[PDB]
Amino acid sequence: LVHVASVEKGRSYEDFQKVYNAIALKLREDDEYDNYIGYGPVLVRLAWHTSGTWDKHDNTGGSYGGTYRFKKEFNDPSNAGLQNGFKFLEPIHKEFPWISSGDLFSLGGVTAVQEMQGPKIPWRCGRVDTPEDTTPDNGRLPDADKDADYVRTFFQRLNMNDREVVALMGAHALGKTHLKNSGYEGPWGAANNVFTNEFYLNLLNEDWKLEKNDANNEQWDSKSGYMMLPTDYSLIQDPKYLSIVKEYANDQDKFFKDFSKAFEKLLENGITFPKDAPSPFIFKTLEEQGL
Ligand code: HEM
C-alpha cells in the first residue's frame, strides 16, 4: 500500500503549535491522573501502540490511518489502559477538528516527551484517516514475557536495529505497569514523569530479583521499588544490547539524540512524504514560549 502525506488544508506550523500547546496545557492541568504521574506516559504509550502495529512487509498498520479510533483496535487486549489517553485527546480533537487522528495520536506522543523535558522530536504532518476496513488485526504489538531474541525479531518488522530498539525502550523510564491492564505491576524508576536515561541506569545499578507478581507472571523487582519486564531485562542479558545500554547510561545527550531519531522514525514508518512537503516541525515547549 502507498500512504502519501497530505497536509490538512491550509495548515502550517502555527496551527500545529497551537495543537501542541493545547495538549501541553492539558497535561499541566490534569496533573492528578494515575497518582500524580499525569497523562504524559500514557500518551507516549499510545503513540507507540498506534504506530507499532506497522508491518514493513506490506505497509499495513502504522500511524498514518488513525485506526485506533475503531472498535477492533480500540479493544485489542494489548491496548488496555490506553482508553485513558484517547479520552484525554477527545477535547483536543474537538477544539481542532481539522487534525487527522493519526496526526493527533503521534503529536500527543511528541508533546508528552518534550513537556516531560525530553529531547526535541521533529514531527511531520499529513497523516490521513483511513476507513474501518484498514484497521490492523490484534496481535501485532509485543509480548513482555519474552527474551532478547524475541525482542530483536519483533522489531525487525518495524525496521528497527539494535541501537534503535535499545533507544526506544528508554521510554520505560516513564510511567508504570498496572496489574489490571497488563498483568505486571510497578514503575521502572523514580522520576517517572520526567524523560531521562534512568531506565538504563536502573538496569545496570539495581539489584534485581526475579519474582512472581499477583497475576502469577514473572518480573524483575528491586528493593528500591522498581521493576523491569522480562523484555526490559533482556537488554542486559544479550551482549549486543548490553553494550548499548551501557552507552546510554553514560551519555544522556547521545540517548536523547538517538531516541529522537528512532521515535520520529517510528511515528513516520509507512508514510510517503512528497518532494514539496513541509520540512519537519520542531515545536517550542510551553516553557520556551513563557506560557
Ligand atoms: C518489547 C517492547 C515493549 C514491550 C513488551 C512493552 C510492554 C509494556 C507494558 C506491559 C506496559 C504496561 C502497561 C500497563 O500495565 O499499563 C508498558 C507501558 C509503557 N510503555 Fe512499553 N513496551 C514495549 C516498548 C515500548 C516502546 C518502544 C515505547 C515508546 C517508545 C513504550 C512506552 C511505554 C510507556 C510510556 C509506558 C507507561 C504507560 C503508563 O504509565 O500508563 N513501550 N509497556
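We number chain A the way Swiss-Prot does; in order, the residues shown are 71-361.
Structure determined by X-ray crystallography, 1.5 Å.
Quick reminder: no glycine exception, Cβ is built from N, Cα and C everywhere.
Feature annotation from Swiss-Prot assigns active site, proton acceptor to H119. Cβ environment of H119 (active site, proton acceptor): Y138, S148, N149, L152, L211 lie under 8 Å away, each six or more residues apart in the same chain.
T120 to I appears in Swiss-Prot as a known natural variant, with the remark: In allele 2. Look at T120 (variant position): DSSP puts it in a helix.
Among the sequence features in Swiss-Prot, the natural variant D219 to G is noted as follows: In allele 2. Residues near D219 (variant position) in space but far in sequence (CB under 8 A, at least 6 apart, same chain), listed by position: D308.
Taking all protein chains in view, 27 other C-beta atoms sit within 10 angstroms of the C-beta of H242 (heme b binding site). Here Swiss-Prot flags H242 as heme b binding site.
Among the sequence features in Swiss-Prot, the mutagenesis site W258 to F is noted as follows: Substantially diminished activity. Secondary structure at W258 (mutagenesis position), taken from DSSP and collapsed to helix, strand or coil, is coil.
Residues annotated as active site, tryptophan radical intermediate in Swiss-Prot: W258. Listed in sequence order, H242, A243, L244, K246, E268, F269, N272, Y296, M297, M298, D302 are the same-chain residues at least 6 apart in sequence whose CB falls under 8 Å from the CB of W258 (mutagenesis position).
Here the Cβ of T120 (variant position) has 32 other Cβ atoms within 10 Å, regardless of which shown protein chain they belong to.
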